[PDB]
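Here's the structure we're looking at; comments come further down.
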Amino acid sequence: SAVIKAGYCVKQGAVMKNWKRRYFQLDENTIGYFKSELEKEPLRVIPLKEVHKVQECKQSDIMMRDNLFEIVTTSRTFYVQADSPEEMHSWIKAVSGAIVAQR
């Protein structure tokens, strides 16, 4: 249950749809995010079993955000901007591989 991937990404907030830098952490069962790398408790945990898709966001142009992927769950789609194209692909590949490993 160790960490597979961790790092900062900038995600869209629900209250007013602003974008905020948060620390993301993926392990074999969950992806969660934290206020920063120092925090002990996450702001939200998303069980990978509840992830229907993880993919490049096709609305990246309209949302005016480069390097944007999304995590689709029934109740909410999360919009997550990586720091580079390379990190966007790294995050998508890591989350998708962890979901595969759950099969």
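Numbers in chain A track Swiss-Prot; the residues on display, in order, are 190-292.
Determined by X-ray crystallography, 1.4 Å, according to the entry header.
Each residue, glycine too, has its Cβ placed from N, Cα and C.
In the domain 'PH 2' (191-289), helix, strand and coil residues by DSSP number 19 helix, 42 strand, 38 coil. Look at Swiss-Prot and you will find 191-289 tagged as domain 'PH 2', backed by sequence analysis.
For the mutagenesis experiment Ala203 to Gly, the note given by Swiss-Prot reads: Binds both PtdIns3,4P2 and PtdIns3,4,5P3.
Per Swiss-Prot, mutagenesis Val204 to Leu is noted as: No effect. Over all protein chains present, the Cβ of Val204 (mutagenesis position) has 5 other Cβ atoms lying within 10 Å.
Looking at Swiss-Prot, the entry for mutagenesis of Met205 to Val says: No effect. Cβ neighbour count for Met205 (mutagenesis position) (all protein chains, 10 Å cutoff from its Cβ): 6.
Looking at Swiss-Prot, you'll find the mutagenesis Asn207 to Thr noted as follows: No effect. Neighbour density for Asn207 (mutagenesis position): within 10 A of its CB lie 10 other CB atoms from the protein chains shown.
What Swiss-Prot says about the mutagenesis result for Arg211 to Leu is this: Abolishes phosphatidylinositide binding. Shown in sequence order, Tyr197, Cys198, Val199, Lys200, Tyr222, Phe223, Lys224, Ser225, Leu232 are the residues of the chain, 6+ apart in sequence, with a C-beta less than 8 angstroms from the C-beta of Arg211 (mutagenesis position).
Residues near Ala203 (mutagenesis position) in space but far in sequence (CB under 8 A, at least 6 apart, same chain), listed by position: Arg265.
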